[PDB]
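Asker: Below you'll find the structure I mean.
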Amino acid sequence: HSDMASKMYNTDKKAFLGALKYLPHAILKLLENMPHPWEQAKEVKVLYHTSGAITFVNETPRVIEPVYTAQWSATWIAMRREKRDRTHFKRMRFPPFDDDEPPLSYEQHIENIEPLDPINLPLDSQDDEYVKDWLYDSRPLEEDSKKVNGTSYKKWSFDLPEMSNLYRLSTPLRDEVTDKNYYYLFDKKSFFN
Amino acid sequence: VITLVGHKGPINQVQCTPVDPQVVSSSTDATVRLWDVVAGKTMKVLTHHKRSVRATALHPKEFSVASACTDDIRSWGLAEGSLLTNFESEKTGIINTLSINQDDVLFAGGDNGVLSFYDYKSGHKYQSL
Amino acid sequence: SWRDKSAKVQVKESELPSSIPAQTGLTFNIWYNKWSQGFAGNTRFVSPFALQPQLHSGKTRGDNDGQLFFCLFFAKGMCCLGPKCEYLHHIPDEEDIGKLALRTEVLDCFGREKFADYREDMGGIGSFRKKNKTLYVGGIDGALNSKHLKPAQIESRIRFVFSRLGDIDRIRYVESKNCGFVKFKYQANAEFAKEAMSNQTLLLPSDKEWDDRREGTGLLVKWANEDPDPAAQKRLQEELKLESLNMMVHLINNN
Amino acid sequence: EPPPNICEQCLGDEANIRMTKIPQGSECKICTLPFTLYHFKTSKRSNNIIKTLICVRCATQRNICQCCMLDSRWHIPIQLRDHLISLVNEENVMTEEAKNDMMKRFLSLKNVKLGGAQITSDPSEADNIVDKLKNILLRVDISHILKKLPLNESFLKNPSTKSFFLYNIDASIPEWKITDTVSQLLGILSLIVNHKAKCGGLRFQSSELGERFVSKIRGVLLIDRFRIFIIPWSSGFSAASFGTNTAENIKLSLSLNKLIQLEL
Amino acid sequence: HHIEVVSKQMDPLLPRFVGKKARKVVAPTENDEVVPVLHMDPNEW
Amino acid sequence: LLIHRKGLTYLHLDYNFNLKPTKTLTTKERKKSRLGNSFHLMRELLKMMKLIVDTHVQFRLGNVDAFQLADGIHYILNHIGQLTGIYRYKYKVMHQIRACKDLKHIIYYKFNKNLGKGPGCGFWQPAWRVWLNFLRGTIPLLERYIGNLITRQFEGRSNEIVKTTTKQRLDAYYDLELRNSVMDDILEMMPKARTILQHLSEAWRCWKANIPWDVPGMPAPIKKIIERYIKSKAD
RNA sequence: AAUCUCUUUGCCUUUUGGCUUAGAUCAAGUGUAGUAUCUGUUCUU
RNA sequence: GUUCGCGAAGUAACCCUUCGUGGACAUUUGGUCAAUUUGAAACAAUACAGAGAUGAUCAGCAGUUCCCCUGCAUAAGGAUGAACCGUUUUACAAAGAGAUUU
RNA sequence: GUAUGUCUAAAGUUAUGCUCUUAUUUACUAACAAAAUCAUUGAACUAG
Ligand SMILES: O=P(O)(O)O[C@H]1[C@H](OP(=O)(O)O)[C@@H](OP(=O)(O)O)[C@H](OP(=O)(O)O)[C@@H](OP(=O)(O)O)[C@H]1OP(=O)(O)O
Ligand SMILES: [K+]
Ligand SMILES: [K+]
Ligand SMILES: [K+]
Ligand SMILES: [Zn+2]
Ligand SMILES: [Zn+2]
Ligand SMILES: [Zn+2]
């Protein structure tokens, strides 16, 4: 559907116009499923129109909250370390491509290139023993029938040493205020008042 | 949901009723129309009035409607669209409003500022004020 | 007979012309598939393709599938499917005319829907209100690449190129107008011949300009108006009376 | 919206038909207004789809099938039906059709019957018209080209001729009837006829075909009791044989007419 | 003749009503029956 | 396709979703090509999305490493008001832009505690959430807006548009209703109405000028009708 | 008993079709040109 | 194809192997749509002209219309969006006078 | 200077006294026009 010169595309052209009203939804689905810094690549299920008018990412980015908190914490530490140690952090230019440059063909220019390393903070063999083997997976423990309800990825159940390891990895982003009196006159109701 | 088309000019008053004709309307085209709302057509066109039928009033105790144009008040049976009575409205001029109470008193408010009270069944004008 | 062989591929798929027309403006409109921001005097062009009845005709999948409609591209000499075509690849004849009878009232022999009114230029599919069997042959000048030719020779060439497309009722060349009228026996053959001869060239391999055939604009084959000639008009009325007589028998038989 | 007016001939002889209904699916060919489209197939395996091309209102006004526009009772075109009713009623009934889009729209909204739809919609009058139709049913260079035309010579066994000259052609005769009758005689052929000349020429594929043609009965050939006369034309012909312009063809036709009237 | 009427599974990207458009239309008046005007009954104006 | 169906071939949509005329447009071309907020908002959303996808593409090509990718994405999500014109067409989006600026402030000062100024903060999750929530509410709005635009493309514009009584029409509509009422009262009192109402227009001009309005030979009841309606307009 | 023309009466028969801040303000100009126009003189009549 | 049952050949006989044969399983896609001229998109280009109420320059807001365009639009804009400007004869009678006619 | 409107003209063939010469007065219109006092300066610029 690159060039729809032939008359055979007359119906597909109308389908393209018809897909425009749903384009914001497709954009949301694409963006909410964006790969996180610890993921090199991410396969997503998509629902596509047979004329090629539109492609919707058809899945929800479900995560285990203490795991996701630890993943972002490890990323946070790795990023601070990289900014500290890199003498020249060359920020990339925007937009990345010229206005005249047509979008690259995935299968011809991207699919064959070996992906670069993601942001993976080096975990310790012993202090992170319980988390090291799976922390940076796309959907950690999705196949472990003991830790997760199943590939639908809806419920999780962890052991004490794993929760301890996630809590410890999360220190930069986790909440540290255990005393409820900390919020005296600094809580929802006092703001309402 | 429904638009009733038929009048040839501005509509002055509309009255709803519980059964066919469920809508009764009066117009500047000098007619009173009884409508079949489901069909969207007039059940009956009453053409006796010479001038704009400004005012109408449903009788609260019987299935009849009063209507008026200058110097002309008439009563109509709604079950069949039949002329019931011609009131003694002579020389009362433009009538802006009609009202009927449960005691059969019909009130006609003149644009000249005269209050006319009539006996609904006979059409007799019993008071001018 | 065509029924003895399989249809021949007239033009290979790779040889087909690209769907993008010749440039006549600054920008190609990707919706309408037409050039914009410009103007031209005459957009017509001579058809690079031509039907050859004796050579191209043959069986297609349509014959086995029980297809009724003829192939539009076959008529134009440019069908790339050959024997695998879904539509019929031969000149319409009485047997197919008979099978088309119930649809021919509203569809042409190609299965295209007829209109209530003719185009203001009389081109196109044609009206369902008239059983028009007569074609108008204009553009003879361009079809001959402006070769000076005598009226009888023009008439002979038209008779040759059209008689091979079905049974002919009559042909007339009007030199006073440099236009021809071809009347067919069946409407489906007039429809088919119209599509086949549209934009064609009247030149022959015995002509000087044969190599320049595609320079100008081709033959303009359109539907013919009502013939004003009283001599034709009276035989038209006699045909109407014959058709009505032949129909009253069917009415009295049915009822 | 009343059900669609589709005839038995369009539905076909199949036991059951599946019909797809699409509200506002199409623009009526007659009135240009939108209508509920119905499309179906005579059989699930048939290769064609039959669609209602006109709305129920236009079909009802004309008493015709929505799928083929033939009369719903007589199953014939509107034009022929209106002529057949004209022949018996003498009233000369006709279905006039609007040209302007606004008028087409306006006309389609009238609750009336157009042309012969009056007669054909009421079966009583249709029968009462079939009976009456039964009573109708039972009841200048010619001086040069005349030496190019073979008129001096005769129809003969001996001379082998692949080409022939035809004259006394009535203008009613189409070309295909002439080719067809010659085909019948030969048990199966380039024909030129100029109807303004009322003559023509016939050229065969090879000499044995012409010899077989001359073997069957200046000679004569029959077309519905029109007596086309035939002469062997040894000198080859072309379209120029009958004149270069219309006036020459007409003059040639008058000359041939008086020659025929002398021959008879 | 028994016809089984079924609704088409429309493509959600295409217009649902192909024939739907904005069209001005002048409708005719149906003069089926006469409605009597029953009107039963010096220079100041 | 939408641009070309409208016949605007003189407008070129760049691959970065910029829309520019390819020549100087006539006033009629300018008026006809005046695309609305639904189109422009959709285009700016496509521009934002392409910026993000292109950054990931740069990483997959191997042109930028994962830290430059994270920082680039965070930069994009924090600079939407600079990298796109989205605020032009839906100015309420400034709330999202402000939220992202505020998040950057709290994030950077947490992140940079012992690092100082410079690129490198790739914690894009909060700004990313802000834009996802923006889309949640933009979806029904654009579905309606674009659906209407495309409906006009296929079906054309409605012929039965009823103009409302806005401030710019109040006097004109008031005049229409006043004249209709005066005419009704006069015609019903009498045993060319447009000529009679000229006296109403004159009585209003007389009232405005404080000139006494008096027409010799005018019927007394009609004078009283005009006078009361003039007083109602005056009030 | 039937024409024609007068005069009166009747008919008004090409017989003023909205709105706001009278909707608002302005009405001093060189050269050359364009269009219309003015006095005079012969000429036309 | 698979599988259940039966005949048979191979084997000393089973397992297994092949040829034959019956049953079970699985059961009607798709098109309102064909691929450049002839069933319909428009702008633009060349020329001339340069916006209603005016002596002059202008803000407007409406209405009527089988004209609509832009716009998400019941907002607003499009020269006050445009068109509006022409043509106009009979419910025709009463009273009276002076001339015309048998 | 606009808005905006109009034009674009073969062929791609459908059958049969009252005036005149001419020298002025007056009005209206002109995005036509770099106009001499009050070490070189209105200067390419204004539209519903
Ligand atoms: O203007 P400043 O007071 O110097 O602050 C700047 C500024 O941020 P804000 O103006 O939004 O507060 C930069 O943002 P931009 O001007 O580019 O929009 C930001 O750099 P980024 O582009 O990475 O956002 C930079 O951050 P950095 O600390 O890395 O220099 C930050 O500096 P400070 O907030 O630390 O003063
Ligand atoms: K101007
Ligand atoms: K204005
Ligand atoms: K305006
Ligand atoms: Zn084919
Ligand atoms: Zn219709
Ligand atoms: Zn039918």
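The residues of chain C that appear here are 3-257 by Swiss-Prot count, in order.
Heads up, the Cβ atoms here are built off N, Cα and C, so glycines get one too.
Okay, so Swiss-Prot annotates it like this:
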- C:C73 to Y: Inhibits cell growth (MUTAGEN)
- C:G79 to D: No effect. Synthetic lethal when associated with CLF1 lacking a TPR domain (MUTAGEN)
- C:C87 to H: Inhibits cell growth (MUTAGEN)
- C:135-228: domain 'RRM' (DOMAIN)
- C:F186 to D: Inhibits cell growth (MUTAGEN)
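For each listed feature, how buried is it and what is near it?
Answerer: The Cβ neighbour count for C:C73 (mutagenesis position), using a 10 Å radius over every protein chain in view, is 25.
In sequence order, C:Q12, C:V13, C:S49, C:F51, C:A52, C:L53, C:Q54, C:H58, C:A198 are the residues of the chain that are 6 or more apart from C:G79 (mutagenesis position) and have a CB within less than 8 Å of its CB.
DSSP assigns C:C87 (mutagenesis position) to coil, not to a helix or a strand. A C-beta separation below 8 Å, combined with a sequence spacing of at least six in one chain, links C:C87 (mutagenesis position) to C:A9, C:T62, C:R63, C:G64, C:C73, C:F76, C:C81.
Helix, strand and coil content of the domain 'RRM' (C:135-228), in residues and according to DSSP, is 33 helix, 22 strand, 39 coil.
All protein chains included, C:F186 (mutagenesis position) registers 28 other Cβ atoms within 10 Å of its own Cβ.
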Asker: Helix, strand or coil: which one is C:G79 (mutagenesis position) in, per DSSP?
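Answerer: C:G79 (mutagenesis position) sits in coil per DSSP, no helix or strand.
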